[PDB]
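*Asks:* One structure, as structure tokens, below. Some questions next.
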Amino acid sequence: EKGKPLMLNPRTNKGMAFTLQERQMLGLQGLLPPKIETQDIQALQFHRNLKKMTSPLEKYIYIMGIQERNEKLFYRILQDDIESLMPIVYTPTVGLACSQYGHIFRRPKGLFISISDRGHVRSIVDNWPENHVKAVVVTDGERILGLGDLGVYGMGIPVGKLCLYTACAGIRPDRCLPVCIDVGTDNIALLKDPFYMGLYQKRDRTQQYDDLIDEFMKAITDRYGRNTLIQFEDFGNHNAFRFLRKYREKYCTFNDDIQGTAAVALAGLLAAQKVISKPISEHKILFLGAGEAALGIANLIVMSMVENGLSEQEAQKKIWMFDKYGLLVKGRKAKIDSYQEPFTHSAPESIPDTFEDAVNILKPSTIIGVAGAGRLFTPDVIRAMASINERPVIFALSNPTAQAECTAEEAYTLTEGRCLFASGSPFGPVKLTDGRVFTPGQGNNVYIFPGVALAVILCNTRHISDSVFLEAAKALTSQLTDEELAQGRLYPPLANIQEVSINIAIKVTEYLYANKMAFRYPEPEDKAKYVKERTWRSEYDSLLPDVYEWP
Amino acid sequence: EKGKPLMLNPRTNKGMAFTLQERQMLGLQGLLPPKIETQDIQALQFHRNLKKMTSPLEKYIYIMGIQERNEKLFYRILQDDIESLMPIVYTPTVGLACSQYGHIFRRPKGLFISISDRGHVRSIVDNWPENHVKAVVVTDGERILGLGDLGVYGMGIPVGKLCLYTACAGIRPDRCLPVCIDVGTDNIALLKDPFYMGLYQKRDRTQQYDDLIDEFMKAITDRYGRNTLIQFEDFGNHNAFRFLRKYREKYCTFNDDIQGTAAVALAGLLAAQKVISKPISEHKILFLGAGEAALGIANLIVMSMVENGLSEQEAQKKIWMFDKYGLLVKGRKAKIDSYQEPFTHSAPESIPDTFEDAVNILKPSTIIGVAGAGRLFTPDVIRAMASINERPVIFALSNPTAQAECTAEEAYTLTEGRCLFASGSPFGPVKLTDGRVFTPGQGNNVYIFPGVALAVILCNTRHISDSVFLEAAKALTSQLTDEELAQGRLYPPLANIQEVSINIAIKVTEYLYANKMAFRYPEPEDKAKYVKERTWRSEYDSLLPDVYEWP
Amino acid sequence: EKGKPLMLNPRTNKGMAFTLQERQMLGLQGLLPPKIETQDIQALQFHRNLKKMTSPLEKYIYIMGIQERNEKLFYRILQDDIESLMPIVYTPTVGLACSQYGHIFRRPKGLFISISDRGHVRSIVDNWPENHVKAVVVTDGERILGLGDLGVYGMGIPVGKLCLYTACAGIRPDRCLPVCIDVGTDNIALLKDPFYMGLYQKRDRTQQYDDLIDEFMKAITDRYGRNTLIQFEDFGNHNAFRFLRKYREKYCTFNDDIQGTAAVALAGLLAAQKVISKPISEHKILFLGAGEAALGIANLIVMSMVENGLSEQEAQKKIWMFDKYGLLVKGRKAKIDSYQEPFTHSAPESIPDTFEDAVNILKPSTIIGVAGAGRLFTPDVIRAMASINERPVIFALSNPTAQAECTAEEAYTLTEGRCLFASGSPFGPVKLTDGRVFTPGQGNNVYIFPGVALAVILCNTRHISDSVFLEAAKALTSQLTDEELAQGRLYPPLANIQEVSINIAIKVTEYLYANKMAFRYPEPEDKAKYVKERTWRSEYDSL
Ligand SMILES: NC(=O)c1ccc[n+]([C@@H]2O[C@H](COP(=O)([O-])OP(=O)(O)OC[C@H]3O[C@@H](n4cnc5c(N)ncnc54)[C@H](O)[C@@H]3O)[C@@H](O)[C@H]2O)c1
Ligand SMILES: NC(=O)c1ccc[n+]([C@@H]2O[C@H](COP(=O)([O-])OP(=O)(O)OC[C@H]3O[C@@H](n4cnc5c(N)ncnc54)[C@H](O)[C@@H]3O)[C@@H](O)[C@H]2O)c1
Ligand SMILES: NC(=O)c1ccc[n+]([C@@H]2O[C@H](COP(=O)([O-])OP(=O)(O)OC[C@H]3O[C@@H](n4cnc5c(N)ncnc54)[C@H](O)[C@@H]3O)[C@@H](O)[C@H]2O)c1
Ligand SMILES: NC(=O)c1ccc[n+]([C@@H]2O[C@H](COP(=O)([O-])OP(=O)(O)OC[C@H]3O[C@@H](n4cnc5c(N)ncnc54)[C@H](O)[C@@H]3O)[C@@H](O)[C@H]2O)c1
Ligand SMILES: NC(=O)c1ccc[n+]([C@@H]2O[C@H](COP(=O)([O-])OP(=O)(O)OC[C@H]3O[C@@H](n4cnc5c(N)ncnc54)[C@H](O)[C@@H]3O)[C@@H](O)[C@H]2O)c1
Ligand SMILES: NC(=O)c1ccc[n+]([C@@H]2O[C@H](COP(=O)([O-])OP(=O)(O)OC[C@H]3O[C@@H](n4cnc5c(N)ncnc54)[C@H](O)[C@@H]3O)[C@@H](O)[C@H]2O)c1
């Protein structure tokens, strides 16, 4: 294939980096201006132009323009300046982009499956032109973090996340399939817009909803394979969580809100445990929240303790949960689900009404907040920890920032800089009155999903075990240098997310083979060389035909 | 477009004549054996192989195999050895090929329009992939010369004739469309064959026949234009002749049996008139036959005399016709059609019963036989001419050989080598008893259809006048050299059919412009250079991309 | 995809059998005659046309004509009349067809890699349009059995063999890559030919040649994967045997003339054993030839014996070899390879000068002829075996009839119909004076290469062990029914080559999974169903 098509296909288009010989031999001569440049100077021109613009939204449009024009240039510039541009391509900007610029550019990307297509979903899946899809990321656009129900404009989130699959772990773009399921929207801003690109109905919440996600799962799987990696993104928590439970064993699926959070959470505790060298039986964890997030993080703490010499039942007894109804204790007015049982214990003689009370009586070394209620780590709660512990561990994991349990500012000032703090929220550094400055711990799911996704795909793995995320957690924290642990870092620098994501992938690859969950044989002797060699790269290929004389 | 497709398209395939650089740059390297040859040595290999085989049928299969593989090589070898291979590609072999090898190779070529497709013929025409069809040749396969009703196996005839359009006049192959109309067959050899490729019914002879040919004419014309050249080939004479009359004015159409015969016939008379210098009023023509052939040849004699100083009514009086019912004379038992009127005259006082009688009483300088009855030029008839004339002109034009009015052998022996003889039939040389050898005149429609077709297409002419064939006749005979006229040649050597066909085309081009029947403007100053420059040629083009350094 | 290309593509072209529905839908109405047919009518039409063709060479040209126009129809008619058309498409008439091919017709197919393309073999491999090649057959065409050095015209043989891969074992044609390596030719009649299609040079036998083969192996493997089955065919006996040794551990490779021959020979010997039940102790095998053919048969025989409770070197003691310098014996004047050593034994008191003398002293139960020197199984040799043995086994395997060690005629007559005889030659039935009628066994590599190939591809096997060929030999003989063994058949009928080939593929698949040589996971539970439902078929698809 030669001529114009080479230029209109972003997967092969090199633009001005088309060699003179390439332009002449492939019939491009005259279709480009008469000047050869390299990926280097192409990339340099873009970085320079991005430095002139200041709006994140404007940066999104500019860089997503390239992704449609020149695939390899897009992933060069993305990887050149990854810490700055991960927040532009993905959260928080992608959500802001979808909402505002859905109606104006109207450029279709990925696959749209509406409830109108019940019974014929296989035939919609058959229209996707790529034959070896390895990674599917799907949304119904119900809960875009910090905006809400954006309907089909949700498509932007799977696209953005897949960009990071490629940028961070070098997963092949052609092997990725962003999907948007349209069951309606509850947002009258969209239902009353004559220019809305989605179905004009309230979200279908009937059995037809559950049957369509079922049909989609079957359909993707029947074309691409049983081992096809599937993530649900910005679904309603109730849907996302019950779907993880329904499909986790039948399909190759994992969920960032539960399992990525658990890996990122544990990674941070493990980092905290390297500076504070506090012994295993000196440990007691108290959760604000007892939902799927708490259960997921808790499960992974239990499993970590069991690998370090404790017993499942010993590890469990070091973990307490406090939900809406208060502390979770054997025999109480409020419900206790059978997944919560393992962390529901015999009451201590004092029973608390507030979380503050619960801290004072239990005296935990670590509080983890996953309630999504708001500032429930109140100064009295933060103050009480500083009192009970030399170095208290305070994780305010609830997102977004409004829902977070406490700020970095109020966490560090009220413990006079002695707490080991992490959040999902982006808090800036905080300056105490003695002069010294604290940069808080920022837990980010991008630490986990790229490396995990790459290992599962490269191994042809069909089931993602809890131990994957355990192994992910250890792999992340094992990359913190002794110099970095002394400066109070709980998480590697995002600038190194590539090296980080690949080492996690090598270590999960090692785990999946060692435990007979890989189907890619023969098994490699060296798992490092196996992955470092199957990563997609942004360097331009030669498209030059091989001309040579005959001796 | 590059790679395998270049090789599977016979219009671009060069086979072993693909340059090393072409093979490397276009992605053919390894798809061909590792040896470069030229058209020269390709052509040489074929000629050498054809010399080892002796059956015309075997020569047909071998050479038609190339036409499907390598278009330009096919037209090189065809033109290299044109006198030998015109009879293989076309009549008489093509008819013999169709019959025998229709059922075995079963390779579809050209467009099939069946009576099953009444009302939807435009949509069948729309399936032909070439957009600028200039020349259409169509059969219903009813009367293959010297075989009969071959049904859809008739397709071979239009294909073969189009081969000669290209070989003889350099008309573009891509601009040619062979067509086969299937209305059934009356041949039970085909209707009882389970492997027959055509419709299983007797030929439809109802109004639906006339309506389908109408719909086909409209359809071809509505896609390709009003100026699109159309010939009917091996239709039943009644159909071929009444269709010429119905469409001749509405459409750009001409018929070889009537108009090609008239041009070839007149060309021969004009040649005879250069050696015998017998004056215009010393001339009297007697026809055996008074049908469309006689009328067509007669019309063109009248028009030739009128250009030389006679009057339409004077010229007519020099022409007599003798059909089944005898001599055509004002007031006789038998019918006289209004087209026959002009050559129906007042009776001479003796009235003949036999053609022999008619010769003796009228004493014509020329007898032309177009009756299709058989040996009606009996020795007494041939003898009577030798008696009445120093050099009698005897044209036995009825085809095939069985239907011919007399042989060359019996024509030359019974006039003791004094007759100027021509036939449509291929008679070998004839040796008289005084030693000397006569090569007879062979009239061949290939003298006329290539040159005429090229002029009409190159001029965007919409109507083919009688004067075209007049001009064709003069153009043919004007090419006989004075040396050739002394040896008794009535027709140029077939070995030079290319030069001959192109000069005819130049001279018809001159006529069509001079008489405002051309639509291609601006009109060229020099009509020779206009045609010599628009001829398709068999030389291979370069497909090499233009690689060059930048100064 | 649409219209004319759909007809010009032999993979898709159904010809007259394109349904009205398809024609309406795919823009074919008008491009085809009115008539609509079924594959049954096309095949029947074709079988009739072929029967009035007189020459086996005229037949080749007709059927290969269909192969270039309608691939489905080509494999239908081939499978329909598989026994008669097998020797048309392949051995022997493919060799004769090659001899006078590339002159009159000279259509190109497969992949041509020149010694001129040195260092650029990857370009050429990348020019092959198919993306999922699983089966490569390669030749340099130095040793076409019967004709010899046919240079670049040897391409016809890989093409011939891949046709049998598909016809016999239902290996997908679009996953087959015939390859001809052009390194020059020593054929003088062919170098002087101006219309020859190869390099006008003598065969490059330098290091450049060995490097080219290394580059080919690496190129095929880089594009299509390390799994890719690579089969060498009609290579020089010198190169084929040494390239097998070199590559068979590194890549997924086998050689038909060594490992295929070995497997078919053993299968015959094993069939002979069910008939006569000679106590394994009494077995004594004497080869005419000590070539890599003999070494391949010998290796598989000891593996059979070891598997039936003999120790390795105790089995080797039962096998004697005799070449151009007489019996292979310890401290002999002539030269012995390190692969010939295990079948080189201490000298018996009297050292045989002649093969007859070798038979009388050693008094063997079986004689295997693989010397390609002609009629060395002399009447006196055949009478000796008849006298020493109740049921003597005589295998005359030198392939071209004229250089077979003996005839069925000679074997059955001079043995009073007591001998179990196989050859590689197409000998007819033999009628003795006592009125009994003997049908000699025809050993044919087609019993093995199809089923083995399918199994290795389907199991994503990377190394093909000696045991695969031992298991294939056993799989072949087990196809023989009690009636067939009673009638004294040594091979199953060729008419059933498909069933035979697919049963062999199933047994080899079971062995490969059982011995951790299959890398296709998940492991199937029903191997017979796994293989049967993965075979490509001649049945037209819907478009
Ligand atoms: N590059 C292509 O255009 C292409 C397309 C189809 C097949 N192939 C060939 O087929 C052969 C078979 O593949 P294999 O099983 O050896 O692959 P593999 O064993 O190298 O990889 C194991 C699995 O991971 C996938 N994979 C590998 N690298 C990846 C990446 N960067 N992103 C996402 N997924 C990735 C594969 O599809 C496979 O499912 C390969 O040798 C390849 O050359 C190539
Ligand atoms: N903005 C968003 O898009 C969004 C929405 C929902 C959840 N989330 C995040 O995802 C996670 C999933 O939450 P979930 O589905 O388990 O919610 P849930 O209500 O099912 O469970 C959350 C837990 O917090 C507890 N809780 C609620 N209010 C409380 C209070 N005032 N005091 C103490 N405990 C209280 C609940 O009892 C429960 O145990 C949350 O941690 C949240 O950070 C984000
Ligand atoms: N060669 C191609 O692929 C192609 C296709 C379409 C259009 N064109 C271009 O469109 C322009 C317009 O054409 P034009 O009106 O000047 O043509 P023209 O005036 O040279 O020819 C007059 C007519 O005769 C036809 N013609 C010319 N040479 C012919 C041949 N060898 N056989 C049969 N028919 C022949 C033309 O189609 C036209 O109808 C041309 O300059 C040409 O380059 C080229
Ligand atoms: N074999 C074939 O495929 C075939 C078939 C028909 C015609 N042709 C040729 O095409 C031409 C067209 O013929 P047509 O359609 O005008 O036929 P027609 O019958 O319409 O006219 C032929 C003329 O010959 C005359 N004729 C017939 N028998 C005669 C006899 N015994 N004596 C004197 N005159 C006699 C007729 O009266 C008539 O004037 C013929 O000249 C013939 O050579 C060939
Ligand atoms: N189970 C069935 O009924 C059935 C039948 C036909 C195809 N399939 C296909 O098999 C797929 C499974 O994936 P896979 O292709 O990796 O496993 P597979 O079992 O189809 O592959 C086995 C190996 O042999 C190859 N192969 C299979 N059939 C072949 C043939 N006839 N000729 C040559 N090579 C052949 C394959 O490329 C692969 O390397 C399914 O997605 C399905 O589409 C399944
Ligand atoms: N069984 C089958 O279906 C099958 C298949 C393919 C090939 N073959 C045959 O395998 C044979 C291999 O032999 P090759 O010709 O390639 O030579 P080779 O070098 O492979 O082996 C021939 C052996 O015979 C010996 N030899 C030569 N002349 C001799 C003589 N007069 N007496 C005793 N020994 C002699 C040689 O020294 C050598 O040891 C071929 O003849 C070929 O026809 C058989």
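All residue numbers given for chain A refer to Swiss-Prot; the residues shown span 23-573 in order.
Recorded method for this deposit: X-ray crystallography, 2.5 Å.
Every residue, even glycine, has its Cβ placed from backbone N, Cα and C.
Straight from Swiss-Prot, here's the annotation block:
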- A:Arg91 to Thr: Abolishes activation by fumarate (MUTAGEN)
- A:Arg165, A:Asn421, A:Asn466: (S)-malate binding site (BINDING)
- A:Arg165, A:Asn259, A:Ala312, A:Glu314, A:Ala315: NAD(+) binding site (BINDING)
- A:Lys183: active site, proton acceptor (ACT_SITE)
- A:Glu255, A:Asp256, A:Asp279: divalent metal cation binding site (BINDING)
*Asks:* Taking only the Cα atoms, work out how far A:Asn466 ((S)-malate binding site) lies from A:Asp279 (divalent metal cation binding site), in Å, as a whole number.
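*Replies:* Rounded to the nearest whole number, the Cα-Cα distance is 11 Å.
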*Asks:* Indicate whether A:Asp256 (divalent metal cation binding site) is helix, strand or coil by DSSP.
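*Replies:* Looking at the DSSP assignment, A:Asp256 (divalent metal cation binding site) belongs to neither helix nor strand, so coil.
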*Asks:* Around the divalent metal cation site recorded as A:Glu255, A:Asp256, A:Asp279, what other same-chain residues have a C-beta within 8 angstroms of the site's C-beta center?
*Replies:* A:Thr161, A:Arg165, A:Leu167, A:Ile179, A:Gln253, A:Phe254, A:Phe257, A:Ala262, A:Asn277, A:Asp278
*Asks:* Given the recorded positions A:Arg91, A:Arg165, A:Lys183, which one has the fewest other C-beta atoms within 10 angstroms of its C-beta?
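*Replies:* If we count Cβ atoms within 10 Å for the recorded positions A:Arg91, A:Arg165, A:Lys183, the smallest count is at A:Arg91.
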*Asks:* Considering Cα atoms only, can you say which of A:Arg91, A:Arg165, A:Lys183, A:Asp279 is the nearest neighbour of A:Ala312 (NAD(+) binding site) among these recorded positions?
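*Replies:* The smallest Cα gap between A:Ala312 (NAD(+) binding site) and any of the recorded positions is with A:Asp279.
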*Asks:* Roughly how many angstrom lie between the C-alpha atoms of A:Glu255 (divalent metal cation binding site) and A:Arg165 ((S)-malate binding site)?
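*Replies:* So the alpha carbons of A:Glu255 (divalent metal cation binding site) and A:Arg165 ((S)-malate binding site) sit roughly 9 Å from each other.
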*Asks:* Compare the Cα of A:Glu314 (NAD(+) binding site) against each of the recorded positions A:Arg91, A:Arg165, A:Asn421 and report the nearest.
*Replies:* A:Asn421
*Asks:* Please tell me which one of the recorded positions listed here (A:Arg91, A:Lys183, A:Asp256, A:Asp279, A:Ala315) sits closest to A:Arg165 ((S)-malate binding site), measuring Cα to Cα?
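*Replies:* Minimum Cα distance from A:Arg165 ((S)-malate binding site) across A:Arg91, A:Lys183, A:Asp256, A:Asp279, A:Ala315 lands on A:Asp256.
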*Asks:* Of the recorded positions A:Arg91, A:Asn259, A:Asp279, A:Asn421, which one sits closest to A:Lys183 (active site, proton acceptor) when you measure Cα to Cα?
*Replies:* A:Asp279
*Asks:* Return one of helix, strand or coil for A:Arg165 ((S)-malate binding site), based on DSSP.
*Replies:* coil
*Asks:* Excluding near sequence neighbours, so keeping only residues 6 or more apart in the same chain, what lies with its CB under 8 A of A:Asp279 (divalent metal cation binding site)?
*Replies:* A:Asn259, A:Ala262, A:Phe263, A:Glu314, A:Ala315
*Asks:* What span in Å does the (S)-malate site cover, taken as the longest CA to CA distance among A:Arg165, A:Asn421, A:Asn466?
*Replies:* 18
*Asks:* If I restrict to non-local contacts, at least six residues apart, and a C-beta distance under 8 angstroms, what lies near A:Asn421 ((S)-malate binding site) in its own chain?
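*Replies:* Spatial neighbours, sequence-distant, of A:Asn421 ((S)-malate binding site): A:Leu167, A:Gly394, A:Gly446, A:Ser447.
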*Asks:* Near A:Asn466 ((S)-malate binding site), how many other Cβ atoms are within 10 Å of its Cβ?
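*Replies:* A:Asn466 ((S)-malate binding site) is surrounded by 17 other Cβ atoms within 10 Å.
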*Asks:* Take the Cβ of A:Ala312 (NAD(+) binding site) and count every other Cβ within 10 Å, whichever protein chain it belongs to.
*Replies:* 26
*Asks:* Where's the emptiest Cβ shell within 10 Å among the binding-site residues A:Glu255, A:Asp256, A:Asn259, A:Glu314, A:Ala315?
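*Replies:* Output over binding-site residues A:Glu255, A:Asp256, A:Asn259, A:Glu314, A:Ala315: least Cβ neighbours within 10 Å is A:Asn259.
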